[PDB]
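For reference, the structure discussed in these notes is given below.
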Amino acid sequence: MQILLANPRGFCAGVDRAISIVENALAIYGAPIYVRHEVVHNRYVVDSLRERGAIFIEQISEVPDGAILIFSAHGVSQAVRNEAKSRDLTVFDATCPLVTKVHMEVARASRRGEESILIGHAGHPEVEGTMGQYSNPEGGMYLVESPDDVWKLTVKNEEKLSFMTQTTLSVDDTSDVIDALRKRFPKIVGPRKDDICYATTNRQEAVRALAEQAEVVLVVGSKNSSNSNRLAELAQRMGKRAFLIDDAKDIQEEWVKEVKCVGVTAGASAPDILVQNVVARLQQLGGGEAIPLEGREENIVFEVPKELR
Amino acid sequence: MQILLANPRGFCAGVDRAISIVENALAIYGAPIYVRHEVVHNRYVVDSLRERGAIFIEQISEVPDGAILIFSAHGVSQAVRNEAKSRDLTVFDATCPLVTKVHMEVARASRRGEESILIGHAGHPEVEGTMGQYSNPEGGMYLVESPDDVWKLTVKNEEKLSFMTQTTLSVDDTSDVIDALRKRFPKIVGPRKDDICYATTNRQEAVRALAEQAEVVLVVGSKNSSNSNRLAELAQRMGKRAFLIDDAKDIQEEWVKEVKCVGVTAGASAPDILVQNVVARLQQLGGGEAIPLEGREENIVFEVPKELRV
Ligand SMILES: C=C(C)CCOP(=O)(O)OP(=O)(O)O
Ligand SMILES: C=C(C)CCOP(=O)(O)OP(=O)(O)O
Ligand code: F3S
Ligand code: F3S
């Protein structure tokens, strides 16, 4: 059985930074360190940190005075940010700079009373955080997940409209939504294409090259990881059997039974060690040496705030 | 999805009085009406009165001469009260009678020059006002929040020592703190149990009953409401997901997704209209008719001063 590895895969620059922020805060201030929501959507990373002293809460209300609070990589709304600022807490923002960039644009439209449309999945924290950047009652902030939502969307002034997108969306599906937006609101304004980050675009490009060669595709990532799910679905879209797994323990013999080529990749929030163990399980299941596919080079690094180095 | 309502919940006698005090003053003297600190810790109540011309400030130096000033339900230190008195201002005290009660005991201890220990949360206005009732240099006024604080405390004369508590604390945590105080300072004197008021005691008792029946608990109250937070904590500590929300808009679908029983209560400063809207939201989210639980009856009512009747 041939084992192929997608390239790129795993840790993006935003995730690397976020983790380092929690780890450093713990080293600098000792336990406990409070984090609002899983720092990144990976159970191994979250469990690991929890074991080191990180305490993941749901509401800032649960955080004691004098404590250190960290915002997760997915970002937070202005209400959450203001609530933290009014509390006696030391706060560190692990929001990925690429999400913050979308935030600023939403805040802008808001200060211009112009309505904005967000392409994203309802319920996801990044969506709450981003839509949470809109305040102006005179304008409007709307969410659309598909062309249908677009077909039914009703706004106040389609002459002054703009759109933005979640950063971990499917490049292809997002393209369809955009097309619908432009046909329905010919005066709508947005980025040159979308707000999908380099990491997501690259990992999707990479999984596509992987699948056209592997019969089975294993995507290391947690169920609540948007970008990870995207990877698995794209693979399944191309006719390949794809599986979203948190670690080696999830692999089922039946899955790679008689498979001559299995592909492995990882979401932007999954550590490489998890992949390493996946290859090990696959090899103790028949697989041969792991062969990394040639891929797009990534050179972006986001440094931790000076205070936490 | 079954919708359960804690009993009792919402408005306590103190909150109901403080609000009526600001409303009545506005109706008698018209706007503006200055209020030191949020009358009660609820943004809906505050934003509303602010819309009606009540100006909430934090320092007396923010109030104009000849203006009407109202002290919040949480109370004020003697320093603030004196500063107000030294100024050309008309003052109406909305301090909860139950808070004033604790004030009097701290004042008593101060006169005797005997040291007092307050169990409370640093920074809260009630704590600031109560600590502010002690002014005798020869004595002492100390604050402790947990047994850990008690373990570090050293006093001048532990033979003459008394303690008091904030009125909105967790009954259970406060009990543990008391236990520590009596073991470290065996001759300390205090109330029979604590200064936690009936409303705080009943609401905690009520949310406990609610929690052992609902999977998820929604506590209607603002972030800065001490008693509201205790309600959420209690439920959380019983293994239930609990959220502190200001109104229906804060409710996230994932919280109640596939939840067969959700419980809702409200802090002492949250208007029922807010609960009604939360129920409405939960219902359009799959919930049915709201079921009120059986609960201890509350019959306390604090009247507004005669000078403000309408
Ligand atoms: C902060 C961003 C952009 C997401 C990083 O990956 P995660 O797995 O942690 O979270 P999602 O893909 O679900 O956005
Ligand atoms: C004046 C008292 C006793 C508190 C009333 O409730 P609030 O919500 O207004 O304020 P806290 O619980 O934070 O004390
Ligand atoms: S927005 Fe940021 S956190 Fe990771 S995948 Fe894209 S980099
Ligand atoms: S002390 Fe007073 S204002 Fe409310 S919670 Fe208790 S009554």
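One-based numbering along the chain as shown.
Backbone N, Cα and C define each Cβ position, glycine as well.
Some features that Swiss-Prot has for this protein:
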{"type": "MUTAGEN", "residues": "A:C12 to S", "note": "Loss of catalytic activity"}
{"type": "MUTAGEN", "residues": "A:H41 to N", "note": "No effect on catalytic activity"}
{"type": "BINDING", "residues": "A:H41, A:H74, A:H124, A:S225, A:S226, A:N227, A:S269", "note": "isopentenyl diphosphate binding site"}
{"type": "BINDING", "residues": "A:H41, A:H74, A:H124, A:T167, A:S225, A:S226, A:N227, A:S269", "note": "(2E)-4-hydroxy-3-methylbut-2-enyl diphosphate binding site"}
{"type": "BINDING", "residues": "A:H41, A:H74, A:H124, A:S225, A:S226, A:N227, A:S269", "note": "dimethylallyl diphosphate binding site"}
{"type": "MUTAGEN", "residues": "A:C96 to S", "note": "Loss of catalytic activity"}
{"type": "MUTAGEN", "residues": "A:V99 to A", "note": "No effect on catalytic activity"}
{"type": "MUTAGEN", "residues": "A:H124 to N", "note": "Loss of catalytic activity"}
{"type": "ACT_SITE", "residues": "A:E126", "note": "active site, proton donor"}
{"type": "MUTAGEN", "residues": "A:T167 to S", "note": "No effect on catalytic activity"}
{"type": "MUTAGEN", "residues": "A:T167 to C", "note": "Reduces catalytic activity 3-fold"}
{"type": "MUTAGEN", "residues": "A:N227 to Q", "note": "Reduces catalytic activity 20-fold"}
Report summary line: Cβ contacts within 10 Å for A:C12 (mutagenesis position), all chains included, total 28
Report task. May I ask which residues of the same chain, at least 6 positions away in sequence, place their Cβ under 8 angstroms from the Cβ of A:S269 (isopentenyl diphosphate binding site)? Result -> A:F11, A:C12, A:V15, A:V40, A:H41, A:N42, A:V45, A:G221, A:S222, A:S225, A:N227, A:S228
Query raised in the report: Counting Cβ atoms within 10 Å across all protein chains shown, which of the mutagenesis positions A:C96, A:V99 comes out on top?
Result: A:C96
Query raised in the report: If you run the three-state DSSP split on A:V99 (mutagenesis position), which class comes out?
Result: helix
Query raised in the report: How many Å separate the Cα atoms of A:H74 (isopentenyl diphosphate binding site) and A:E126 (active site, proton donor)?
Result: 5
Query raised in the report: Cα-Cα separation of A:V99 (mutagenesis position) and A:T167 (mutagenesis position), in Å?
Result: 7
**Report entry** Sequence-ordered recorded positions from A:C12, A:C96, A:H124, A:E126, A:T167, A:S269 with Cβ under 6 Å of an atom of ligand 3
**Finding:** A:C12, A:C96, A:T167
Requested in this report: Drop a 10 Å sphere on every Cβ of the recorded positions A:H41, A:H74, A:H124 and tell me which sphere holds the fewest other Cβ atoms.
Outcome: A:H124
Query raised in the report: About how far apart, in whole Å, are the alpha carbons (Cα) of A:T167 (mutagenesis position) and A:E126 (active site, proton donor)?
Result: 8
Requested in this report: May I ask for the distance between A:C96 (mutagenesis position) and A:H124 (mutagenesis position), taken between their Cα atoms and rounded to an integer number of Å?
Outcome: 15
Query raised in the report: If you run the three-state DSSP split on A:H124 (mutagenesis position), which class comes out?
Result: coil
Report summary line: Other than A:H41, A:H74, A:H124, A:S225, A:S226, A:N227, A:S269, the chain contributes near dimethylallyl diphosphate (Cβ within 8 Å of their centroid) the residues A:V40, A:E126, A:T168, A:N224, A:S228, A:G267, A:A268
**Report entry** A:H41 (mutagenesis position) in three-state DSSP notation
**Finding:** coil
Report summary line: For A:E126 (active site, proton donor), the same-chain residues 6+ apart in sequence with C-beta under 8 angstroms from its C-beta are A:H74, A:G75, A:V99, A:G120, A:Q166, A:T167, A:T168, A:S226
